[PDB]
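Worksheet: one structure, shown below.
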Amino acid sequence: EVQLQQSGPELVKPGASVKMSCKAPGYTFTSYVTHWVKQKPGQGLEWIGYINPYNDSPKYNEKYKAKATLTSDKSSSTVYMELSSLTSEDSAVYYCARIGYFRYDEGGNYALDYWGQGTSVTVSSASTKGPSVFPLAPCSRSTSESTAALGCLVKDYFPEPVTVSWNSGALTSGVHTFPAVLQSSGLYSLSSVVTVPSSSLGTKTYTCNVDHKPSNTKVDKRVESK
Amino acid sequence: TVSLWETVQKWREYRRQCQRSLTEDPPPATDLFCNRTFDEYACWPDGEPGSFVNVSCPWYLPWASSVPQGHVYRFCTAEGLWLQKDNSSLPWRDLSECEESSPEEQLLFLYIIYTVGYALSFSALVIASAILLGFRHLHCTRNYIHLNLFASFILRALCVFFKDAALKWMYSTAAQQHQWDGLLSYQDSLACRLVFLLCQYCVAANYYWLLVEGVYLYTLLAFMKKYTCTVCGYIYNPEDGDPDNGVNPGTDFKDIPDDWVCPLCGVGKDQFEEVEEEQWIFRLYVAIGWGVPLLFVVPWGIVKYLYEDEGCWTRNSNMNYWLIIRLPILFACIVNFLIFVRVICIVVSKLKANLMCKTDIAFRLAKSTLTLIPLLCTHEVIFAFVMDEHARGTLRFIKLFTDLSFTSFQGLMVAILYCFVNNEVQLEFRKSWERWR
Amino acid sequence: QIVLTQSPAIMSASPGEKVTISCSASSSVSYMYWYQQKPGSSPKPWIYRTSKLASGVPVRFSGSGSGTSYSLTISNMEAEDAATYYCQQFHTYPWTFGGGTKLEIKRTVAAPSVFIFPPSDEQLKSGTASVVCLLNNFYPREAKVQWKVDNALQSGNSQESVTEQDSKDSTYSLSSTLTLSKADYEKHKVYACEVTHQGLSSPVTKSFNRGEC
Ligand SMILES: CC1(C)CC([C@@H](Nc2ccc(-n3cnc(C(F)(F)F)c3)nc2)c2ccc(C(=O)NCCC(=O)O)cc2)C1
Ligand SMILES: *[C@@H]1O[C@H](CO)[C@@H](O)[C@H](O)[C@H]1NC(C)=O
Ligand SMILES: [Zn+2]
C-alpha cells in the first residue's frame, strides 16, 4: 500500500549525519506537506516534524530540533530529512507520510494515509560484515519420525537484514526464518530451518538461498544429513 | 448607481466588523487550528483542521446583491495551515462564486487621471530640467535650486512608475479574478518594500526643497549689498562701482543699466551671480533640501523594520510611529507659510516704497513661489494637528488616498510655474526660434 | 508534550472473543486515531475521528472514546486482526503516537516438535561451534529450552529466537543456539536440549553424541 518512494537503508558511524529522500509521484493539491515519523523498536512511533514544500519552511518536534533538518526540492518535489550528530538512539526506521483526507466537508476526518516504505538507519561503528552460512542437519538418525528438520545458520553479519529463501523460493511451507539476534560479539545471526518429510532426506535436495545486500553476499547452501 | 466612495466607506466598516470579531471572538480551544485573518477582501475565522471554511460574501461589494448567501471558500489543512496552492502568493481562496460596475468605472477613471497626470508631470519636469541644464544662459544660483526641486518630483514620478510596473508585472502572470487580487499581495510584500521608502523620502524632499525655495526667495529680498558673476566669476564691488565703463562708485546692480556686460568675460548683465554669498549658501540649501529629509526618513524606515515591517510598513495601527515623517513635514509647512506671509509683508512695502519693481526676477519668482507654498502645504497644516487629536484622522487618510490620485499633477505645477512661466526661458525660446529663421 | 498511553502491551485473544485495546492520553484531546501496522509493512490508517473506520476495515472494529480515555474494540474476532495498533493524536503539536498493542490469537495448546542439530564441520573450522535446538509449532509462546552438555546445565551461552505467530496455524517456532568454542565443544560428548512446555507431559530431551554421527 506504500505510495511514498523513500530512500534506501543506511549504515552511519556515530557522530556523522544522514540525509534521506522521500520522492512523491506528485503532491495532491489537498495534501503536500510531508511528515516524518520515527519507528525505533521499543520506543514506539514518533512524529519528527514536517516540511511545507511550497514555502520550503519546516515544522519540527521540539525533541528533534537541532537533530533533524527538513528541506524540500523544488524541481523533483521531494522531501529530505538530515540527522546530525548521530548515536545509537537514532538507529530506527524512518517514515515519511502525508495526510489523506476522508471527507473535506467535515472537520477532523483525516489520517496519515500516504506512507513511505521506510528508510532504516543503523548507527554503528561496526563495519558492514558478511554472513558465513552453515547447515543445520541432524545426526542422520530419525528411526522413521515421519518428519525431519534441517536448515541454515546464517552467522556473523552486519548490518541487518539477511533474506533467507529455501529451494529458490520453491519451498514455502514448513519454513521458519527466525528474527536475527545480535550476538555478544556485535554481529547478527539467524537460523532458517524447514520441516520436510523424513523420507526425502536422501531423495530431495534442499538448497538454501541467503542474501545480504549490504555486504553484497549471495549464497546457496545445500544442506545434507552429513 | 453604486458610489466609488460609499463602497470604500462600507469596506471600512467591513474591516471594523472584521477587526472587532477577530478580536472579540473566543479562541477555539482546539490548540491546533488555522489563524483567523482578514484577506483585505473577506473576513475569515479560525478553521477546524481538515475542513472547508465557507464564508458569506462581503457586503461592501457592489454586486453583493446579485450573489446572495455567498460562497467564497478557503481550506484548513490537517497541519493547521490554510491551503497554499502557491506559497510565494496568498493562500488558496475560491472567489469564483462571487464575481461580476459603476464604482470600478470611477476607480479605473481615478487611476487613469493619476497615471496620465504623473506621465504629464514627469515629461514636463524632465523637459523643464533639460531647459535649465541645456541652455548655458541659465546656469545660475537660482535655477540650480529649481533643478533640485524638479529632481525630487522627478524621482517621485518615476517612483510611482516603478510601483505601477510591479503592479503590471505580477498581474501579467495569467488571467484570473482571484489572481488579480493575489498579484496585488505578492507585490505588497516584496516590490513595495524599497520603493515606498524612497517615495516617502521624495515627498519629504519636495516639501524641504520648497523650504529652501522660499528661503532663497527671502534672501533674494532681504539683500550694503554686493553681487558677482556666473560665467567667469567677476565680483562687482558696488562700493567700488565701475566708472572705467560709466558707473560711478556706490551704485547697486539694481541701478546698473541693462546695456551692460561683464568687464572680464563679456557676457550680459542678465548673467549676474546674485550676492557673492549665493555660491556657498547653495551647499546649505542642498544640506537642507536632501539632508534634513534623510534625518527623519531613515529613522522612520529603520523603526518600520525593527518593529513593524509587516504589510509593506503600511499598517500603522499598533503605534503612531508615522509622526517621524508627519511632524518634520508639518514643521516645514509651518515655516513655509511663515515665509509666504513674511514675503508678502516685504514685497508690498518694497513695491510701495518704490525700492522694487514687478519687472524684477525677485518679484517674477515671488509670483511663482508664493503659489506653490500655499497649495502644496495647505492640507498638511490644517489637518496635521486638528485631525491628529482623535481617531477621525483615520477616515481623513482614506480621503488623502483619493487626494493623492488628484495630487499627481502637482509635479507639472512645479514644472510650469518655475520653468515654462519663466520670462528668461521665454527669451531663450525666442532666441532658439530666431536662430532657425 | 502530550502522552498517549495504550494498554495492554501484547493482547492474545481466541477467535470470536471480545478484544478491547485502550489508549489514555495525558491531556484531553478532541478525536482519536488508530493505525494497524502489520509486522512487515508501514502503518495504515485504521480508525479515524475516534469512531470512524478506515476504508476496508471490517465492521467488527469500532472506535470509542472521549476526553483522555479512548479504545479500539473487536467483536467477531478473527486471526486477520493480529497486529500492532498505534493510537495517534492530531490535536496538538508535537503529534503523539501510542506505544502500540500487539494483538495475538489464542489457540489449542500445541506441543513443540523438537530437533537438535550439531555444529557443521564447516563451522568446526571457524574456531566456534553453535548447536541449535528447534521447537516447532507449539502454542503457547512460553517454552523452556535447557541445554545440557554432558549433563552440565548450560547457562548464558545460548540465545533463543522466536518467530511471529504463524499466519496459517497460529503456532510459534523457537530456536536456541548454543554458541560454543571449538575447544569447549570437542571436550564433551553428549549434547542435549531439554524442552519443557505446556503441551508436553514430560520435558523432551533430544540428544546427540559428539562426532559419533
Ligand atoms: C496659475 C496661477 C495660480 C499662478 C499664477 C500667478 N500667481 C501669482 C501672481 C501674482 C502674485 N502676487 C502679485 N503681487 C503679490 C504681492 F501681494 F505683492 F505679494 C503677489 N502672486 C501669485 C503667477 C504668474 C506668473 C508667474 C511666473 O512668471 N513664474 C516664473 C518665475 C520667473 O520668471 O523666474 C508665476 C505665478 C496664477
Ligand atoms: C463548504 O463547501 C464545500 C464545497 O466546497 C462543501 O462540501 C461543504 O459541505 C461546505 N461546508 C459547510 C460548512 O457547509
Ligand atoms: Zn563675468
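All positions are counted from 1 along the displayed chain.
Backbone N, Cα and C define each Cβ position, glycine as well.
Neighbour count (other Cβ atoms within 10 Å of the Cβ, all protein chains): 19 for B:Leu4 (mutagenesis position). DSSP gives B:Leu4 (mutagenesis position) a coil state; it is part of no helix or strand. Under mutagenesis, Swiss-Prot gives B:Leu4 to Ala (Swiss-Prot position 32) with this note: No effect on stimulation of cAMP accumulation and on GLP-1 binding.
Within the same chain, the residues at least 6 positions away from B:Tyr41 (mutagenesis position) whose Cβ sits under 8 Å from its Cβ are B:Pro58, B:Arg93, B:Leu95, B:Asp181, listed in sequence order. Under the DSSP three-state reduction, B:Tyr41 (mutagenesis position) is assigned to coil, being neither helix nor strand. Among the mutagenesis experiments that Swiss-Prot reports, B:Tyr41 to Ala (Swiss-Prot position 69) is described with the note: Abolishes stimulation of cAMP accumulation in response to GLP-1.
Sequence-distant neighbours of B:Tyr60 (mutagenesis position) (same chain, 6+ residues apart, CB-CB distance under 8 A): B:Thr7, B:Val8, B:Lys10, B:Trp11, B:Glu13, B:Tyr14. B:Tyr60 (mutagenesis position) carries neither a helix nor a strand DSSP state and counts as coil. Here the residue is the original one, while Swiss-Prot reports the published mutagenesis B:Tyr60 to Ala (Swiss-Prot position 88) with the comment Abolishes stimulation of cAMP accumulation in response to GLP-1.
Neighbour density for B:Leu61 (mutagenesis position): within 10 A of its CB lie 22 other CB atoms from the protein chains shown. For the published mutagenesis B:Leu61 to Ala (Swiss-Prot position 89), Swiss-Prot gives the following note: Abolishes stimulation of cAMP accumulation in response to GLP-1.
Quoted from Swiss-Prot, the note on mutagenesis experiment B:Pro62 to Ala (Swiss-Prot position 90) is: Strongly decreased stimulation of cAMP accumulation in response to GLP-1. Counting every protein chain shown, the Cβ of B:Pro62 (mutagenesis position) has 18 other Cβ atoms within 10 Å.
Swiss-Prot lists B:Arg93 to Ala (Swiss-Prot position 121) among its mutagenesis entries, and the accompanying note reads: Strongly decreased stimulation of cAMP accumulation in response to GLP-1. Residue density at B:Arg93 (mutagenesis position): 22 other Cβ atoms are found within 10 A of its Cβ, drawing on all protein chains shown.
Around B:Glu99 (mutagenesis position), a 10 Å sphere centred on its CB holds 11 further CB atoms from the protein chains shown. Where Swiss-Prot documents B:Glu99 to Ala (Swiss-Prot position 127) as a mutagenesis experiment, the accompanying text is: No effect on stimulation of cAMP accumulation in response to GLP-1.
For the published mutagenesis B:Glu100 to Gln (Swiss-Prot position 128), Swiss-Prot gives the following note: No effect on stimulation of cAMP accumulation in response to GLP-1. In the shown protein chains, 9 other C-beta atoms lie within 10 A of the C-beta of B:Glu100 (mutagenesis position).
A coil conformation is recorded for B:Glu100 (mutagenesis position) in the three-state DSSP classification, outside any helix or strand. Among the mutagenesis entries in Swiss-Prot is B:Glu100 to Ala (Swiss-Prot position 128), noted as: Slightly decreases stimulation of cAMP accumulation in response to GLP-1.
In Swiss-Prot, a published mutagenesis experiment is listed as B:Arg142 to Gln (Swiss-Prot position 176), annotated Decreases sensitivity to GLP-1. If you draw a 10 Å sphere around the CB of B:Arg142 (mutagenesis position), it holds 23 other CB atoms from the protein chains shown. B:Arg142 (mutagenesis position) falls within a helix when secondary structure is assigned with DSSP.
Annotation note: B:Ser368 (mutagenesis position) sits in a helical segment as assigned by DSSP. Record note (Swiss-Prot) on the mutagenesis of B:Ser368 to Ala (Swiss-Prot position 352): Abolishes inhibition by negative allosteric modulators.
A mutagenesis experiment is reported in Swiss-Prot for this position, B:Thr371 to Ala (Swiss-Prot position 355), and the note states: Abolishes inhibition by the negative allosteric modulators NNC0640 and PF-06372222, but does not abolish inhibition by MK-0893. Around B:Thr371 (mutagenesis position), the C-beta neighbours below 8 angstroms that are at least 6 residues distant in the chain are B:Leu417.
Here 6 residues go unmodelled in the deposited structure, bounded by B:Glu100 on one side and B:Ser101 on the other; the Cα atoms of these bounding residues are 8 Å apart. Over all protein chains present, the Cβ of B:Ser368 (mutagenesis position) has 20 other Cβ atoms lying within 10 Å. Rounded to a whole number, the distance between the Cα atoms of B:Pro62 (mutagenesis position) and B:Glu100 (mutagenesis position) is 9 Å. Per Cα geometry, B:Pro62 is the residue among the mutagenesis positions B:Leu4, B:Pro62, B:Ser368 nearest to B:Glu99 (mutagenesis position). Unbuilt region (3 residues) between B:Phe223 and B:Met224. Cα separation across the gap: 8 Å. Taking B:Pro62, B:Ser368, B:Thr371 as the candidate mutagenesis positions, the subset whose CB lies under 6 angstroms from any atom of ligand 1 consists of B:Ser368, B:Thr371. Rounded to a whole value, the Cα-Cα separation of B:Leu4 (mutagenesis position) and B:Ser368 (mutagenesis position) is 35 Å.
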